[PDB]
Amino acid sequence: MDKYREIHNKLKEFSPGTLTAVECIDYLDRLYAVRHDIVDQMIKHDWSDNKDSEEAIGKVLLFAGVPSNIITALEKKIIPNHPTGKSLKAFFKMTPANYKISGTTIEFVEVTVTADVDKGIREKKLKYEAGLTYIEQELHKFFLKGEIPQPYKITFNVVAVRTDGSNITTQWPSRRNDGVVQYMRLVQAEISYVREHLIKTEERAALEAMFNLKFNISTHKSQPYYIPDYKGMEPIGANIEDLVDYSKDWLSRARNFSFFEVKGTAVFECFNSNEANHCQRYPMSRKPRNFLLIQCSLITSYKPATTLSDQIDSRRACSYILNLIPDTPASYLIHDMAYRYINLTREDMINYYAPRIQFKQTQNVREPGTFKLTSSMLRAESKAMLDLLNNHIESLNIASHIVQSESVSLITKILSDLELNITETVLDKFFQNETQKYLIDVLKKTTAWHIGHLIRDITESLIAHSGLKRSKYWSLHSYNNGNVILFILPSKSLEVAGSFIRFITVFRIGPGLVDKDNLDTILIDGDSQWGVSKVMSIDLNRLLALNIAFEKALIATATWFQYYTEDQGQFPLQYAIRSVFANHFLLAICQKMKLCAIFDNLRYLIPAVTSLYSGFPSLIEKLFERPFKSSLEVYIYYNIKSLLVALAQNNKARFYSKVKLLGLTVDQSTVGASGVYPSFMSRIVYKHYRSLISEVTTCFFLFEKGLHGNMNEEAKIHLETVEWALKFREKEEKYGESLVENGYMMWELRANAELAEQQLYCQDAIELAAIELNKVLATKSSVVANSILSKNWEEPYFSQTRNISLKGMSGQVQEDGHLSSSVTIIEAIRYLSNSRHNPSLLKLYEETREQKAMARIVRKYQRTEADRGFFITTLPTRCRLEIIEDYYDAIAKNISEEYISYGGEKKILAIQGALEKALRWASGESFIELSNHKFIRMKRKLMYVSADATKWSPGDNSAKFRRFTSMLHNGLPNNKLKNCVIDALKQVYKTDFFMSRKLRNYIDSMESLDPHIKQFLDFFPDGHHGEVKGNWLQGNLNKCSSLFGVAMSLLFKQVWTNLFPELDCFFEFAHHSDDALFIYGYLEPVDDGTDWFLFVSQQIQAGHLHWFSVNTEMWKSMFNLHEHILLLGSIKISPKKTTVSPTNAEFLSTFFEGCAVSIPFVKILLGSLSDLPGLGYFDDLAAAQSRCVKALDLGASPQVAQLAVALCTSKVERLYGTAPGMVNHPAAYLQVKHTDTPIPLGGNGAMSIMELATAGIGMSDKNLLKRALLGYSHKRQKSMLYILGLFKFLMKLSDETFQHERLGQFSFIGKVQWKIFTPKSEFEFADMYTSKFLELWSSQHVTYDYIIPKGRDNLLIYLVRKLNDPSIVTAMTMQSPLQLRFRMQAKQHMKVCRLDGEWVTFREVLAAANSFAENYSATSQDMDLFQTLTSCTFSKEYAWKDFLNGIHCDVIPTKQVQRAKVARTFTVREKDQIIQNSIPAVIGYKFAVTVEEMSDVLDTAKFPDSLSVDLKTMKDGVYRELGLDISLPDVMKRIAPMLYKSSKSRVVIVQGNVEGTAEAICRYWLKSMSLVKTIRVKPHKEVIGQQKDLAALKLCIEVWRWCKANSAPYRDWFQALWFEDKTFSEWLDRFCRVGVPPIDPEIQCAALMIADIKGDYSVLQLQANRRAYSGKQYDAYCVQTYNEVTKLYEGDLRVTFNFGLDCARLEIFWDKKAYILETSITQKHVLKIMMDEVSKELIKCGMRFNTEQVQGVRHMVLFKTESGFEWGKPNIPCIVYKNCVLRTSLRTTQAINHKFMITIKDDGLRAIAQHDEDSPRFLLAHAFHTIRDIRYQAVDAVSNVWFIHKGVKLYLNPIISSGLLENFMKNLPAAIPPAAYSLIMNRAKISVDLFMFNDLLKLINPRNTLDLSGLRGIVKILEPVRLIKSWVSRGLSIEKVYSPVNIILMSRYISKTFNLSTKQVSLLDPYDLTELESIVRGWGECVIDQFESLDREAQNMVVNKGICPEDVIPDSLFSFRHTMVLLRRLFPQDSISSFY
């Protein structure tokens, strides 16, 4: 009531039209709540027993009297009256508004008020009455079982009062309804006032829109705007028996097996014939073409070149070269160029090596590093050679052995030269002992390493000379001691069509990359030889590859190192790693194409030779596809040949064995001993061929991505797609078009027999597959319907974050006929610019239902990272494909745990389950039943097959899905959506293929047009596009194809089960992405095959002619039929990439791994170095660091990831000159260290990989901020003020940009705006709105920073804004040559930074920042900003760093076992929040004013009707915890990252049993740091589960102690009480199964408890080992060495003193002579032993504690006293140690040996033990302890917890739910409810003094009287029932003082005013009985004794003063109102007085 008044008063003050919407909605929510509360309070005070708060339905039933077990059994039941899916579990917890109990009748009243009562009525009834009726029926059934004395009945009432209170009377008549109506009218008037007077005019529309959904729910949706009615498909009559008969016809003849048998004689023979085909399909060569670019030669340690040393070198070089005699035109040109260079003026020489700013142009020098050579300066032959250059197929005889021998000799010599040594944070510890020592320290001295560094210098010079202004001029650089001398030529500029850079590479002959058969010549100076290489041309893509050849080779070698360590379990030997590095480098600097194809095909060749049956011949043919030209290709081919033959020969064995798969022994057929797989490069041998496949994959990934995109491959794929289209027309001409499209029929197939071909499907087969899939989909119709209806068919199309992505997407056809290649985000803008509205997905299909689908080949140079695939399509095609794929993914996700696998992180259960069934089936036998009981034994054998059937194929008629989808059982009540999908498939059937511009130019620019190409131009009639039917052009029809394949496989299963009923053949499969795993089960005779060879013969004789294919090798005739049936659906099992296995363990292991490692981490690692964003420094370092953190996600070990990060940082610090000693080093200009500088200004960086794996990408800046603020607050060091000034300068330099951010991209701190290559042109529509308009619009409609707009008006603006975003524009043109070259340019001395609106060099920015910091001064605003940032914004990221600095790693010396590769998800933190709708919606709701903003926010949000509430809640925290205000946009921007859930779908490839928790995966990474040893992360070995276990243990011991101290039956109690997952019995079971988590004071009792319940003594004896122990363990990488020279030790010790399970880590920092003793031991004797051991260890090396005398230390310390030792803050003056850190997190359990002589005491609440008979007695544990933070109010009861006590029976079961339990335990006051108490009094209990009061009433009133017929840390409840009885009263509050006159007056008045004889006392309300007893407690004691006289005196007063009941105080606690009201509610007045 008063709530309305105070809201009124607080709202009146606000002036009209001044409140924003959000507060208005808040106020009206409050007013509605208060108005509802008025009626709720009325009902509660009038009728309900409830008077304080609502109670759950289960609670009310418990109060009723029904035992708990009934409810518990009822819990599992699901309501059948509610088809939606409501569960009774959720039904219990809901709280009806009001409840009342009368006998077995329960009356629930739900109170609501609404304008339209009928709605409230019907909705509330539908919600509750159905479940209530179900419960009524179930409890009636239970009563009929003899469980309940009488039935229970539910009387559900609803009181729906009109908003105006018109129907108050009829709904609920009362004596005060008028005031209720008054209040309702006033509150409604207040609603009107606030809604019409207290809002801004601009925001009124938004407010009304909000109410339309919150309080109105009036506007009714017009269905799904209706869905058009397209024609459907009528099912045809197809019976499986027809297909079975056809198979019986087709399985009666010989059938060739598709695949071949893997035999060494066969694999070797395929090569010998493919060679004899290759050498004769091509002409013959005899001059191996050059393969090496840049032929260096190093014979000395290489010093990196510098501008100075370069001068001296180049001088010495030309000193050498000039006096040589040229003999070839190239040598002549070199001689002339050297002559010109040496003879240059000193001014020219000065300007040559000068920066671009100090450059002074000269006659002979025009640009730095270049000079001009003119015709007069040159020579005749050199001039002719220049003219020939500017004015500008055969294969090696691979068959011949001579060529192979020569090439092998050459390449092996080169590789032996690169192997020739030259003649000169936690992770660091491991990286120095494991990766460094064995990889870097072994490669650092190789000729490859130094040559690798040399080629960097030769590539940097070329890159610099490739500039537009430098190209046309010559140049002459030199290198190491004038040995290698680069002679660049006047190359072409960047331009297009190849920026061919031409150069010559004269060098000194020696070991290294020298190939003296392709050199232009070999000049001899007598003492040495100089090799003048031929002029070599290189383009950008093949120049970047060489430029980072060393880094790529080193990362490849590191990955190979990792794989070898995982495989062999030990580090490689130096020779192997050296050879591997040499091979990787040689491949890296030979980025050709043929090798990139050989290695690509080898990945699939390897599994095709390590399997019984597979098709190798096709793959081996693929090897001989392109001509073999260079010696390197022939060498690689020879090495392959040898390796493949050796691998194949291993199959001559396959001895059967047993291993144990999953959980079954299981037989095998594996080549275990004599099958070890060789290695491709070195002389090592791998245990598992998985390592070989990984090595070959690493070789393949070394080749540039650019290469796959080459014009030849574009022509190849164009012809591939045209060829299949041409054949489709051949079929459409041979047969009717309808036959090809709709599909032929069975009666035609079994009359032609040739229609069983690809691109021709069978209608009957399709229908039968659909029916077979329905057989399994018919059991989950409801789930399928829900999934289909939940795909959001009624949401705006372009608003989805997949239609406004960056993926490639064809656009509009230009005038010339060629089709554009725009991006999807552009297309959304283009359609939205001419739409006027945003159409739903279905609606857009209706509009674009006539535009023929168009598609084209993606543009390589416009290719995008997000673009996966190779074809692009226009908007109508994408819409249709989205419809189809959404429908089929909704349908196909309901069999995702049986046949297909989508998610669950990355689930294998579909395949894992299939194997388990097959494995169980195989472990058995079959008895084929002949006549009589005589059986034939048969041994069941499996035969696996792994084929990729689901993959898109170039020829695959898509019409089949038309018929298929018609029959598929979707479960929808109607066929509108099914028909929509059918029609969609009918519009993606005919497509227009548009031929590319590049191919158009190429084919036109060629003299010869072969017939192989003539047809390709006939397909296109207009020379620009043709018609392709069937093939859907690599569209995203993934799940649809998978479902179709699964349906056809099930069809084959059913077909086979009918063909051979007698046999027990088993077939089971499972799909995953593009690959499946078919498990064919087949039978073989156990005998010599005589009985079966007769049974089959007699079967064939009988007439079952389909038994000729089941005569031998059944699995062959199983796979034949399966393939044929799959081919009936146009699915053709690939004859190349298939693998049949006899159930090897290696086969299953590799297949399962292939389903978890989606992308090898090499690809990612090698991708980091190349293709940097180019967005500057902080965005190049950040991008590279981020792509090297995604490689750590895909299995890459932390050490290799750290190496990759180090290389990427070294590279990124060389483009911008940020490394020490370079130009832009911050320390040169700034006044702070190089590691204490903000990253954007050129700091160092985090540089770790764990800090970058969990924390983030820019944690260096956050740590800088935290340190600076903490120091500048606690101190005032000017250095930290300088740092803060630098950060403020960065901010000031960041806010001068334009407006762009959004949530998830908030870039706090600052960022120097590095110049970005602006594209020549601008993307269409990117400039639709002026940048000024965008800035203001963004600053105005802040909401759209968080929620994608949904209206066309506010969506075009958002899309165009997204276009104008640097990270997007740069992403679009990543492959653009201009951007690539700009990236490769050394941005060192160029003006690239932006300062004050001008382009300046990074040095200028550094100087300006330094000046700003010098002049910087602190202020309130920026200090507050920094404090808020560090404390709140970057708060979820400091947590990770603090986590990673508290974990002590320790190397338990062993070898780590390698397990499977599961893929968990790195959910930052799994939680169940109290705020729903997601922070984006909640915040966007706040900053929303326009009506459109309401429309966008409400639709996007998930529970709109609660959005407001969320905000309120979100406020309470931000002020309660942080203390900040939210009402500002800037503070919200600051705090948004702290709340916004990351929502990052991060998948990590962990190995073994690793939970999905983020801490778990981080712990696993910390356990994977060492490749060969086993780390044991110390803290807790893992720290919701832990704290829940802690609370459960606390309650368990608490109840144990209480019950044993009160003698109650704890035994049954522990079966009864329940706690959020199980009962205390199950809690103890879990404790014993896992282990009592370590705890300080509860272990001591947790063991006493367990030993007395379960009988196990594990915990009790375990605690007794903490008594004392030893076993000091060590680390393995920080062991201290012994020295007899000093008689001491030396080194960094890390011993761990294990006192049972109490660890004590001791570390000794040798350099600082310090130590950090971190322990967990907390007792005097144990800790004395700890000091004994640690002091011994410390003295041994020679050291002593940091002793010191402190009277009392402020913090926690280990002060010494005479009594002994003790942690904590002391006061007593005594000596103290230092460095003593008590971290209880180190406590970790471990199996311990030895027993104690232990005896228990006092019912087992104490325990006293001894080590043995020798040791003295010691008190081990006792229960006299006090526990804190114990959760009593979560205890629940499952059974009747009976509490017989003091010979008194109590029923505590409802008290459990009441929550008063604790009070009862602690004898604390409380107020019992009325129904709960009445149930506690279920057993009769009456007040004794009532008898004496009745006697007094009889004495004074003989007639009217009562009718009593029918009758520290120990708490013990000494109080009898009086305790709970007094819970309503207040005990002695009545007191023993009494006034007899008052008591007599009250007694007479009550007797004369009430008829106490109306009903017997036993038939009243127990609670009111207690109330009246308390009112009359101890009343007659002071009256009866002298009554005979006292009454007389009372009478006198009645006749003397006329006393009244209001003037009488009974003793001291007169309560007239309560007494009268309760008596009236329990006693009617006198009948005579009623009339008056």
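In order, the residues displayed for chain A correspond to 1-392, 402-433, 449-1607, 1620-1947, 2027-2151 in Swiss-Prot numbering, which applies throughout.
Method of determination (from the header): electron microscopy, 3.3 Å.
Note: Cβ is positioned from N, Cα and C throughout, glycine not excepted.
Cβ-based neighbour count (10 Å, all protein chains) for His36 (mutagenesis position) stands at 16. Under the three-state DSSP scheme, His36 (mutagenesis position) falls in the helix class. Quoting Swiss-Prot on the mutagenesis of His36 to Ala: Complete loss of cap-snatching endonuclease activity.
Note: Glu54 (mutagenesis position) has non-local neighbours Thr95, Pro96, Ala97, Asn98, i.e. same-chain residues 6+ apart with C-beta under 8 A of its own C-beta. Under its mutagenesis entries, Swiss-Prot includes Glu54 to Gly with the note: Loss of binding to 1 Mn(2+) ion. Complete loss of cap-snatching endonuclease activity.
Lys124 to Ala appears in Swiss-Prot as a mutagenesis experiment; the accompanying note says: Complete loss of cap-snatching endonuclease activity. Look at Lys124 (mutagenesis position): DSSP puts it in a helix.
Per Swiss-Prot, the feature active site, for endonuclease activity maps to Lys124. Applying an 8 A CB threshold to same-chain residues 6+ apart, the list for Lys124 (mutagenesis position) reads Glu110, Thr112, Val158, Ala160.
In Swiss-Prot, a published mutagenesis experiment is listed as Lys127 to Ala, annotated Severe loss of cap-snatching endonuclease activity. Neighbours of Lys127 (mutagenesis position), defined as other CB atoms within 10 A of its CB across all chains, total 13.
Feature annotation from Swiss-Prot assigns domain 'RdRp catalytic' to 956-1142.
Taken from Swiss-Prot, the feature Mg(2+) binding site covers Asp1099, and the record attributes it to similarity to another entry. Sequence-distant neighbours of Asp1099 (Mg(2+) binding site) (same chain, 6+ apart, CB under 8 A from its CB) are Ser970, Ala971, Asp972, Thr974, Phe1175, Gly1178, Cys1179. Secondary structure at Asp1099 (Mg(2+) binding site), taken from DSSP and collapsed to helix, strand or coil, is strand.
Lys127 (mutagenesis position) sits 19 Å from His36 (mutagenesis position), taking the CA atoms of both as reference points.
Flanking an unmodelled stretch of 79 residues, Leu1947 and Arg2027 have Cα atoms 44 Å from one another. Where 12 residues go unmodelled, between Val1607 and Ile1620, the Cα positions on each side are 9 angstrom apart. Between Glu433 and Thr449, the deposited coordinates omit 15 residues, leaving a Cα-to-Cα distance of 31 Å across the break. In this structure, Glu54 (mutagenesis position) belongs to neither helix nor strand by DSSP; it is coil.
Missing residues between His392 and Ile402: 9. Distance between their CA atoms: 18 Å.
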